[PDB]
Amino acid sequence: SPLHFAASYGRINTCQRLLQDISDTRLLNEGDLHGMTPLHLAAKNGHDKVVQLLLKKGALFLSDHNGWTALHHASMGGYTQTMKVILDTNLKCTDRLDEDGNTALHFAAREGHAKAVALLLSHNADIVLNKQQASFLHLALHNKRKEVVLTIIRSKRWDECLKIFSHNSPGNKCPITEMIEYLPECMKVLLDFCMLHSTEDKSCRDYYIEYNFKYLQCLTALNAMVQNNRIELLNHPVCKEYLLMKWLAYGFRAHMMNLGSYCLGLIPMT
Amino acid sequence: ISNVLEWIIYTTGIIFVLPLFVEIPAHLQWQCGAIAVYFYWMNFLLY
Amino acid sequence: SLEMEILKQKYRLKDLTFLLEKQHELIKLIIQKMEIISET
Amino acid sequence: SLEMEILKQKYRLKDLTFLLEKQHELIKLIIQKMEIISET
Amino acid sequence: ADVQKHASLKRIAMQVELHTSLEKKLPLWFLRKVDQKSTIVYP
């Protein structure tokens, strides 16, 4: 028991006096009523010196009765300093799964800790489904974690993050149609990347601007914006150019074919 | 009601024009014309 | 008033939750340095 | 009633952030007077 | 005065329901030949 208290509250000078009897690791790797080690308790409370000391003395990446690692507990609190210490010993830790299949990056996202998501996501964290068939991005979105979802969209890995979902789920859809349902100001932040300005001087005859539609195709995104009453995304220049294009492409042709076949009776009768 | 007006137009715009093939009372031709000419324009709003 | 009175309440609440997040890290520091004898 | 309900919510939040700003300055006084020996 | 409360969305909801109804009725090869992933504008 006593080292679990000393480690749980960062009491580094007590850990250096309990562990001074360094002849066996049986305490340093011990169990608990909840099956946590001293290294889990140090991580759980964010103690960046004690989590390092235990790793320096001889700690092991064992797991809770719930299957959680030290890095899961560090992520759950957003304690980037304790994560950075864990990853400096064993970056090979990062992919570990609990009883529900949550990788460490699921917790950093679900709890809304954006700088913790940035640390795991810039390292080689495995983007993977949990065993409720959700990605870390669905766990952010179903909890309205703006700064996590925005950090994922700003990050150099967004184009891997979007591709990873299970089509057969009734609960989890393509993430764009989750952002439109839960966090529309992130969808605004995403569509701002889709506007390119060529010449930085809008008065010039050589000026142009360009729109890219890859997030509005699978009209899945715009149906989701209508069903969620998103008037301020429907009015966004990328959506106006997407509809104007869709109308110029075939919508106008199909309408004028239909109206023309009627007008060809309407006018001759008068 | 769009599906209903299209029957009133096409079943009556034929009668206004049946004299292209079959001679018909002048009164029935224009009584149909007054209905067909009306519903062609009323139903144009639904396009 | 509400369309700025709630916005002022937002600031008053924001620099309350930031003051508590500064204070929670003094209470952790007390347990970290506190002399403990005859309770362990 | 919202054009005074939020004004009451303001008064409640104002005298809460005053109570926390009074409490923060007892926690600083605990660290200032606390006995620390051999667990530094 | 309650239609005008929604009109700025109802315009776009009518357009989205029209264009998706046509995507459900046009054949897929025609949509691939005619639809377009990016567009330029010259203000």
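Chain A uses Swiss-Prot numbers throughout; the residues present, in order, are 448-665, 683-734.
Cβ atoms here come from the backbone N, Cα and C positions, even for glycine.
Looking at Swiss-Prot, the entry for mutagenesis of A:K620 to A says: Important decrease in electrophile-evoked response. Long-range Cβ neighbours of A:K620 (mutagenesis position) (same chain, at least 6 residues apart, Cβ-Cβ under 8 Å): A:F612.
A mutagenesis experiment is reported in Swiss-Prot for this position, A:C621 to A or S, and the note states: Do not exhibit detectable current upon electrophile stimulation. No change in answer to hyperoxia and diallyl disulfide. Do not exhibit detectable currents upon stimulation with agonist JT010. All protein chains shown were included, and the count of other CB atoms within 10 Å of the CB of A:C621 (mutagenesis position) stands at 16.
Its Cβ placed at the centre, A:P622 (mutagenesis position) has 23 other Cβ atoms within 10 Å. Quoted from Swiss-Prot for the published mutagenesis A:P622 to A: Loss of activation by the scorpion wasabi receptor toxin.
According to Swiss-Prot, the experimentally introduced change A:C633 to S is described as follows: Decrease in activation by hyperoxia and diallyl disulfide. Important decrease in activation by hyperoxia and diallyl disulfide; when associated with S-856. Cβ neighbours of A:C633 (mutagenesis position) (same chain, under 8 Å, six or more residues apart in sequence): A:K593, A:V596, A:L597, A:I600, A:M626.
In the three-state DSSP assignment, the secondary structure recorded for A:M634 (mutagenesis position) is helix. A:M634 (mutagenesis position) is surrounded by 27 other CB atoms, counting those within 10 A of its CB over all protein chains shown. In Swiss-Prot, a published mutagenesis experiment is listed as A:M634 to L, annotated Loss of activation by the scorpion wasabi receptor toxin.
Every protein chain shown contributes to the tally, and the Cβ of A:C641 (mutagenesis position) ends up with 20 other Cβ atoms within 10 Å. Swiss-Prot lists A:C641 to A or S among its mutagenesis entries, and the accompanying note reads: Decrease in electrophile-evoked and hyperoxia response.
DSSP assigns A:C641 (mutagenesis position) to coil in the three-state reduction, placing it in neither a helix nor a strand. In Swiss-Prot, a mutagenesis experiment is listed as A:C641 to S, annotated with the note Does not affect activation by electrophiles.
One mutagenesis experiment named in Swiss-Prot is A:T646 to P, and its note says Loss of activation by the scorpion wasabi receptor toxin. A:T646 (mutagenesis position) is surrounded by 12 other CB atoms, counting those within 10 A of its CB over all protein chains shown.
One entry in Swiss-Prot concerns the mutagenesis experiment A:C665 to A, L or S. Its note says: Decrease in electrophile-evoked and hyperoxia response. Does not affect covalent agonist BITC electrophile-evoked. Under the three-state DSSP scheme, A:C665 (mutagenesis position) falls in the coil class.
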